[PDB]
Amino acid sequence: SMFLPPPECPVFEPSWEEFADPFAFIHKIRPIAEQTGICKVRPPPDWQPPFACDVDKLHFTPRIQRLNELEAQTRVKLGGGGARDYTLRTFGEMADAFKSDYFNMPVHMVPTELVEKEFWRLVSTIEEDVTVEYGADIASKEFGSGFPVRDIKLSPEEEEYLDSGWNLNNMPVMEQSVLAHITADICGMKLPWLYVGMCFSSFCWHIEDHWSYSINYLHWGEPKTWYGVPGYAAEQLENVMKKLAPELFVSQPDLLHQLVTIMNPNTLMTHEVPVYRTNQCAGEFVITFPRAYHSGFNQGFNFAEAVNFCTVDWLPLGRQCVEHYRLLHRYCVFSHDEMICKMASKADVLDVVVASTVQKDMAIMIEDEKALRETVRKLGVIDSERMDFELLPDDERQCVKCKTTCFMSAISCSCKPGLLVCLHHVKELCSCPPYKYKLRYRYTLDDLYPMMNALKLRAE
Ligand SMILES: O=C1Nc2ccc(F)cc2[C@H]1O
Ligand SMILES: [Cl-]
Ligand SMILES: [Mn+2]
Ligand SMILES: [Mn+2]
Ligand SMILES: [Zn+2]
């Protein structure tokens with residue numbers, strides 16, 4: 001045997017009743033699905049959103065992909081990056097001819113088992129040099145969501161699906177999520193991405209920014225094959241990866257140079273990393289859990305739509321993730337503390353389970369901040385001044401040393417205008433004596449305790 005398929009991940013078939021509320025359902029399956037990292041969700045037979053579009057008027061700029069195991073690729077950036085151009089129809093014609101010519105078979109007579117074995121053969125063989133193309137970008141005027149959105153008059157059926165929880169345009173900005181409260185520009189993370197696939201086009205092993213959840217819907221076409229690893233095994237996987245492809249682990253100059261790669265799940269299984277698989281067919285959802293590594297490839301021409309989200313469950317993990325970024329010197333997409341304080345400042349209109357969970361995260365934030373400020377005072381930093389960090393562009397408030405986005409506090413020095421360090425890296429700013437430094441802070445401890453009290457009242 002040259003490829004042993006991993007065991008299958010969990011598959012859920014909710015009733016209409018269960019399927020009514022997405023967040024309730026995800027909370028239900030969570031103890032099972034978080035053991036496997038990914039899971040598949042089949043909607044009720046009824047639930048059939050209308051996909052409709054003109055294949056001649058949708059155009060997009062294709063990305064090109066070489067298919068070599070352990071070779072470095074860079075995560076897709078929101079920028080089009082292209083002079084070349086396909087309509088959905090001309091891409092479909094390219095994609096079907098490619099698959100048909102590769103196997104000398106009609107496109108739907110190629111078994112999924114065989115495409116999977118062939119994918120892993122061709123990525124491991126050096127002389128084979130297959131390149132494929134694919135589409136990836138957030139919605140725009142030239143290529144929009146596959147779900148119904150408001151604007152054009154809509155049919156009664158379209159109106160049914162316009163407000164669904166499972167309409168992925170809605171899911172980021174619903175109530176039991178926490179990304180919706182963020183006022184910062186985080187386009188890449190709260191807007192759905194649109195993916196046009198062809199045979200063998202693939203996505204490298206990765207986890208979502210800030211260890212968020214994600215959910216992917218296959219609108220139409222041939223299936224999408226997935227591999228997933230549970231969150232508790234993320235560091236095992238990373239150690240296996242570091243050993244075999246250490247170049248992917250050199251320091252990131254920014255978030256547009258994140259390096260990722262294809263790697264055979266059998267390799268992971270040999271090093272005792274648990275891995276699960278699934279084929280996602282048209283009309284099905286795949287959900288990924290916090291810090292669950294995933295990868296996959298398309299069986300043929302298809303169209304998927306995916307979005308990030310964060311439940312109240314995720315809040316403690318969000319804080320651990322930012323700490324982990326600090327240890328690695330990795331850039332943040334947003335400030336976690338800034339998001340917590342924003343929610344606290346809206347305590348009266350918050351859902352009450354949300355208020356209760358924000359309260360507990362804020363209590364940890366405040367006790368850590370108390371300890372850090374005492375430490376830098378003992379270093380001889382005496383002068384201080386309030387500062388509205390949320391007004392600075394992100395690139396003007398990153399720690400010089402660990403790149404974290406400052407919000408609660410930072411240290412500055414008149415000696416190096418415009419530069420900041422977080423309170424973990426006070427000794428990294430410059431060589432002036434500590435009495436020349438200034439502590440810049442968003443809130444006094446006395447501002448903070450009443451903010452947390454408002455949450456306590458709302459939670460009762
Ligand atoms: O379903 C997919 N996920 C994903 C992720 C990143 C990519 F560049 C491309 C894809 C799609 O094929
Ligand atoms: Cl190859
Ligand atoms: Mn993903
Ligand atoms: Mn350090
Ligand atoms: Zn720092």
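The count begins at 1 with the first shown residue.
Backbone N, Cα and C atoms are what each Cβ position is placed from, and that goes for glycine too.
As annotated by Swiss-Prot, domain 'JmjN' applies to 9-50, with the evidence given as sequence analysis. Through the fold, the domain 'JmjN' (9-50) approaches residues 147-148, 155, 157-158, 161, 164-167, 171, 174, 176-177, 213, 226, 228-231, 233, 274, 276-278, 280, 283-290, 292-294, 311, 313 of its own chain, all at least 6 residues removed from its boundaries and within a Cβ separation under 8 Å.
Taken from Swiss-Prot, the feature 2-oxoglutarate binding site covers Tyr134, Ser214, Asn216, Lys224. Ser214 (2-oxoglutarate binding site) carries a strand DSSP state (E or B).
The domain 'JmjC' annotation in Swiss-Prot covers 160-326.
Same-chain residues at least 6 positions away in sequence with a Cβ under 8 Å from that of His206 (mutagenesis position) are, in sequence order, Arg75, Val260, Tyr293, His294, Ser295. Among the mutagenesis experiments that Swiss-Prot reports, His206 to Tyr (Swiss-Prot position 499) is described with the note: Abolishes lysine-specific histone demethylase activity.
Taken from Swiss-Prot, the feature Fe cation binding site applies to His206, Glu208, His294, supported by a curator's inference.
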For the binding-site residues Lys224, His294, the one whose C-beta sees the most other C-beta atoms within 10 angstroms:
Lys224
Max Cα distance spanning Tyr134, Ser214, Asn216, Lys224 (2-oxoglutarate binders), Å?
20
Gap validation: 2 unmodelled residues, flanks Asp151 and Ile152. CA-CA distance in Å?
5
For the domain 'JmjN' (9-50), what does DSSP give as the number of helix, strand and coil residues?
16 helix, 6 strand, 20 coil
Taking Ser214, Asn216 as the binding-site residues to compare, which has the smallest set of other Cβ atoms within 10 Å?
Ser214
DSSP-derived class (H/G/I helix, E/B strand, else coil) of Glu208 (Fe cation binding site)
coil
Nearest-integer angstrom distance between the alpha carbons (Cα) of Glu208 (Fe cation binding site) and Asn216 (2-oxoglutarate binding site):
13
Specify the count of other C-beta atoms within 10 Å of the C-beta of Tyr134 (2-oxoglutarate binding site).
21
